[PDB]
Amino acid sequence: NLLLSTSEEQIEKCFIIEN
Amino acid sequence: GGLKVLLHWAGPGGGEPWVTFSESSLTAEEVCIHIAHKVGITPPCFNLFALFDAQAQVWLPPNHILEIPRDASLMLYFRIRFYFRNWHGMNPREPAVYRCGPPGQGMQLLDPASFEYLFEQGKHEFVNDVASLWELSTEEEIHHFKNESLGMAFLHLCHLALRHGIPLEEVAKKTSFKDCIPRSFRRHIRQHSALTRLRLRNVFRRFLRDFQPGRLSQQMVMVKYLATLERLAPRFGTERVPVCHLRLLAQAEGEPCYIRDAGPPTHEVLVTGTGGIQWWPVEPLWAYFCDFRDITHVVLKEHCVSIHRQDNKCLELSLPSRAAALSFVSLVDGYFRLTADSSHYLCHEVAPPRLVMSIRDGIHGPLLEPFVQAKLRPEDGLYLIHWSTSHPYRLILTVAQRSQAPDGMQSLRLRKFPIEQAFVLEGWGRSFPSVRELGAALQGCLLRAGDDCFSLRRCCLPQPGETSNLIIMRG
């Protein structure tokens, strides 16, 4: 209420295709 | 044996109220981020903190280079420097303060650990005469100050009882009310009559009897303490800077801080989160100069500072030293960041290193989910990088995906990927010198997450004056 609630990002595993 | 930084609070878990640094060189910012994290302070609150040199009576700019062994003797405190009076909203006579809300909660200024650090710091400043008994003149003011100081000492001990999970009577026997009141009041008691001492002891023992177990929480005791401190101490959470020279000048009539081929203070410049920049000569009245959002830039030349307003008027100042000028410019710049622009700084001399990097690499601050959505929603192929809202050394690469919310109405789904430092994106075999280099390689590429693909067509960049949870709104 008075204070800032926690906010953790749900993060995921990547993969990149070049060009 | 290294740089010892003093703490008002060790954070959860506890231990020694200090952190010792042995690294050859470190920035004041690296130090504050390391301590903020150890204490439990979250990334949206990091920029409220700074380092105070208690002996020189100056704060360090965030780009200050600390060197070991050279600085092993410095007496530094980690403290909240950027403060907004009435943030708790308990004084009706003054405005409220909040972080910007989502477009069209995350609006609270402080996180739990920043609040507890503030309370511990408040107790230190209170005992250290931020409000002095000597500054008072009438019998009514003196009596009120003494009674209020006793009520504050009562709140101080009630908190300790709740924190340690022991009854108030065992705290009252280990800790005296005399150690919880201003030092000026403690000296007064000691110098005055033995019957006055006996009377104050009985008045305090009575305050202890009117305590109700189960009436108040640790948080409520803290807010009341802090709100009372604000009422008692008009100087608390403000800064009054001595200057040796002060001039107001119109730009189209002269160049300020001009290079030409120190004295006692003549004025004081006051800087507050809610009141902007004010000054007065050393019958007294604070003159108003500007709010932080009126400043175009700040020029610093040796110990001379020039604050430039949008209408081209300048407040020209001569500070007692270069360290005093850097302290001062970083105060104005720090409030500018919080109230006007998250992604700009007013003077390169004091710029936060992590911000300089962010500006050049097109990185956003720790933005909350609705603010990133407002950035990705206009087009397909949009992406952005922002500092994590929970992890101090993690960056977040984010994309938006087509989704369908309950009702069948088209929605937006965010996919978050971490960049860690030599910056590496978790899942991409490459490694980069800077985030700008990693982002430039990212441009035109395709991101694969499970069975989904995302076009990395354009990186959204921070815009000047853009509102977000990083902006502090003054009611």
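Swiss-Prot numbering applies to chain A: residues 489-507, in that order.
Method on record in the header is X-ray crystallography, 2.0 Å.
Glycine is no exception: its Cβ is also placed from the backbone N, Cα and C atoms.
DSSP gives A:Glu500 (mutagenesis position) a coil state; it is part of no helix or strand. Taking Cβ-Cβ distances under 8 Å and a sequence separation of 6 or more, A:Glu500 (mutagenesis position) has no neighbours in its chain. According to Swiss-Prot, the mutagenesis experiment A:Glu500 to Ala carries this note: Impairs interaction with TYK2.
Around A:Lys501 (mutagenesis position), a 10 Å sphere centred on its CB holds 11 further CB atoms from the protein chains shown. Experimental mutagenesis at this site is recorded by Swiss-Prot as A:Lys501 to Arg, annotated: Mildly reduces ubiquitination. Nearly abolishes ubiquitination and subsequent degradation; when associated with 525-R-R-526.
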